[PDB]
Amino acid sequence: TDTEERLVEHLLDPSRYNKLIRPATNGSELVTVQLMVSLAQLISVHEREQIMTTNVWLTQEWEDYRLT
Amino acid sequence: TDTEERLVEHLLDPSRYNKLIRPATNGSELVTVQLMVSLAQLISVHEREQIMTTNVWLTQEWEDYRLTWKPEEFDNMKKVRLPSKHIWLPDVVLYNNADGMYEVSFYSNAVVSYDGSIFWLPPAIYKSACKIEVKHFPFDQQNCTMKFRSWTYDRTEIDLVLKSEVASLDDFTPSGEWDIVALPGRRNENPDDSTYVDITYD
Amino acid sequence: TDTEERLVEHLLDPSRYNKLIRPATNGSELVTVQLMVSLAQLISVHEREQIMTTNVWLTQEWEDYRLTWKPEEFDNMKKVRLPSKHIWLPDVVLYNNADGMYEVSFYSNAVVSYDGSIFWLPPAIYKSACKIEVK
Amino acid sequence: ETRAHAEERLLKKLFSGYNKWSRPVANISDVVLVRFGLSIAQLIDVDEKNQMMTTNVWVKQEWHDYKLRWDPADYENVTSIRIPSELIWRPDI
Amino acid sequence: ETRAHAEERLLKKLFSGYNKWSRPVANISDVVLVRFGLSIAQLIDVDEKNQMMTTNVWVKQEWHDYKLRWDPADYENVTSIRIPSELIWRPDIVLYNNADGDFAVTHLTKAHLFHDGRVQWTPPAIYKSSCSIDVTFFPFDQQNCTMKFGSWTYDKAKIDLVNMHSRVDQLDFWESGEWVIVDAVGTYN
Ligand SMILES: *[C@@H]1O[C@H](CO)[C@@H](O[C@@H]2O[C@H](CO)[C@@H](O[C@@H]3O[C@H](CO)[C@@H](O)[C@H](O)[C@@H]3O)[C@H](O)[C@H]2NC(C)=O)[C@H](O)[C@H]1NC(C)=O
Ligand SMILES: *[C@@H]1O[C@H](CO)[C@@H](O)[C@H](O)[C@H]1NC(C)=O
Ligand SMILES: *[C@@H]1O[C@H](CO)[C@@H](O)[C@H](O)[C@H]1NC(C)=O
Ligand SMILES: *[C@@H]1O[C@H](CO)[C@@H](O)[C@H](O)[C@H]1NC(C)=O
Ligand SMILES: *[C@@H]1O[C@H](CO)[C@@H](O)[C@H](O)[C@H]1NC(C)=O
Ligand SMILES: *[C@@H]1O[C@H](CO)[C@@H](O)[C@H](O)[C@H]1NC(C)=O
Ligand SMILES: CC(=O)OCC[N+](C)(C)C
Ligand SMILES: [Ca+2]
Ligand SMILES: [Ca+2]
């Protein structure tokens, strides 16, 4: 939609949103990231090479005050 | 943080910082680069092909006088991360590699201090050729070397120096098939070249 | 030379030449592309995998009316080399390839004549799938 | 007048204010119907020991973009064009 | 006054109107003389079964660009600079008899540019070339594997190659322990 395109252009505008900078309001503030691993499939275990191959969906949740 | 965005925009402003120019002024002085290899893991030593695969961090430190700021003017900010691809880097690579992979693997961010000190710690996966001594196999001890040079600048432009005399094992995971004995580092010049310098780890 | 670089800037000027648009002229016409494969070496035939590996030079020729110039205005230059990545190419690929590599390997220059003739001869290492008869 | 010039004008018009990150629907409640199909080029391998199938397929997709419409009468009867797929919104199948 | 400012001024002046897609000759009839040489870092693998040789070489190239010239007196006595090789014109030297590798150089290191227009570009390259393998006297066999280098789209009237040195440079060679290089000479054809 026109509104969605307008919002996406507003949010990602490189003029006002720098994607290389941590979204911390204060210098000493820290960003909390929530992690959860979903094991979709254990593809293999290689005893000789000592490697486990898995298919996992890695949930990651945090807050970005600049994307409001 | 708005202050960090302002500082990052100020430091890398193209009108005042060009990454194609080596940070050496008042004549062609030397940019001293401190090297320190930290061995994360000894992946393998394929004896048949004579290739040792290692996972290391190529710690590098130098001084860029163009990346300084006053902490008082930036909310007392004394360090900032800058993308390594946007600042001048000493193109230190693995010269004695096999498979022709010279550069680091990721090109991570560099940590800049307010006095112009750059601290870069990129990860690298290196497949270095080494000479296999088969005389005492299977009770054999191997001496595989990794030679580091800059494939851009010679000794007259950058000086390679050793941060410490041994490679660091602060974040090492034992291999299970090979046992680390010693990881000394040495800085090698050439008495009859004056433009050659390399740092080799045994 | 100054004239050569002037010509190159004039031809590839994005404001007048778009490389995403087919050089079709006279209406809803079609661009005729001439192919010629030159076998430089039969690197290998892998019977167990049923893959043939060849080193070939793939001659591709077509006419782009947008890359025309008058030799008089450009110091009587009759042809120039243009980077093939900056002109319209017919996306000619090897369909029956194995290993999922469709395009040519190098992307050399394309030799462009003053009348719009384009001569492209890139080298390629191709791995094609073929049916091995074991009888 | 030439088809190439009309196509250049059309390309300028279509992507003037186009956003490739926004779902291409005129109304938020609308659903993008993606006609999906597979055309198998070859069954490269069936690795029984590792329990994997390697296939070479063509992933046929087809949707509608409401901001990529035009009248061919205004562009020398240009009815369709080939554009890089990285310039437009695509489903993330 | 400082060298960095002079270098910035020089870099701005050089690339003001520089076209990297144009052969760098003042006169169209002029030939770009490219001095070509090889330096073998190591002989990674000789594959008798597949008839391929893998080498780690440094492709030493040197030519003249008439637009990348300056007077060092006007730039704080700056006599040379290192510039990315993707900013300038380079010859398209490729390995004809490639097999399972890359035809052209892909590393694209920085080029050493001198005040008189000379450009030295010495990128590394891993090449996997084809060579016929003669195993009549195996394991006492001696192989003769060749590498053919030349520009792909510029004829002799536009780019000409010059042997920097007869013999392939072996000063930085990594001895393999399986093969010894009896002879390694480049021949102009
Ligand atoms: C592992 O391999 C390296 C490289 O082959 C060996 O390095 C070499 O070691 C010898 C003996 O220590 C060095 O010779 C000595 O150099 C010193 C320093 O100038 C000199 O004072 C002595 O008179 C003698 O010439 C040699 O320079 C050195 N070469 C390199 C390139 O480092 C190393 O010894 C081997 N280590 C083990 C445990 O096998
Ligand atoms: C979008 O669709 C909903 C559901 O039919 C409708 O209520 C709404 O008015 C539509 N919006 C517009 C702008 O037509
Ligand atoms: C437009 O082109 C189509 C073919 O794509 C053709 O069938 C139709 O008759 C043409 N119409 C006009 C007005 O040229
Ligand atoms: C280029 O060289 C040719 C051959 O000597 C000469 O005839 C011609 O005048 C030269 N062009 C210029 C502009 O000097
Ligand atoms: C310029 O630098 C060169 C070394 O690159 C030196 O030999 C020469 O004396 C210098 N000239 C001046 C005027 O400083
Ligand atoms: C090696 O091959 C080259 C070209 O094929 C030939 O000129 C040369 O004489 C050969 N040398 C030997 C020792 O066979
Ligand atoms: C013009 C052109 O691209 O020629 C390529 C083939 N070669 C190197 C034999 C001339
Ligand atoms: Ca199988
Ligand atoms: Ca071998």
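Note that chain E is numbered according to Swiss-Prot, with residues 31-219 shown in order.
The way this entry was determined, per its header, is electron microscopy, 2.9 Å.
Quick reminder: no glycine exception, Cβ is built from N, Cα and C everywhere.
What Swiss-Prot says about this one:
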type: MUTAGEN; residues: E:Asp75 to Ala; note: Loss of CHRNA4:CHRNB2 channel opening potentiation by divalent cations
type: BINDING; residues: E:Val76, E:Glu78; note: Ca(2+) binding site
type: MUTAGEN; residues: E:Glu78 to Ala; note: Loss of CHRNA4:CHRNB2 channel opening potentiation by divalent cations
type: MUTAGEN; residues: E:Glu205 to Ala; note: Loss of CHRNA4:CHRNB2 channel opening potentiation by divalent cations
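Taking Cβ-Cβ distances under 8 Å and a sequence separation of 6 or more, the neighbours of E:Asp75 (mutagenesis position) in its chain are E:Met82, E:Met83, E:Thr84. Taking a C-beta cut-off of under 8 angstroms and a sequence separation of 6 or more, E:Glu205 (mutagenesis position) has no same-chain neighbours. Under the three-state DSSP scheme, E:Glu205 (mutagenesis position) falls in the coil class. In the three-state DSSP scheme, E:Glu78 (mutagenesis position) is classed as coil.
When Cβ neighbours within 10 Å are tallied across all protein chains shown, the highest count among the recorded positions E:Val76, E:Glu78 belongs to E:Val76. With a CB cut-off of under 6 A applied against ligand 7, none of the recorded positions E:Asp75, E:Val76, E:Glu78, E:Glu205 are retained.
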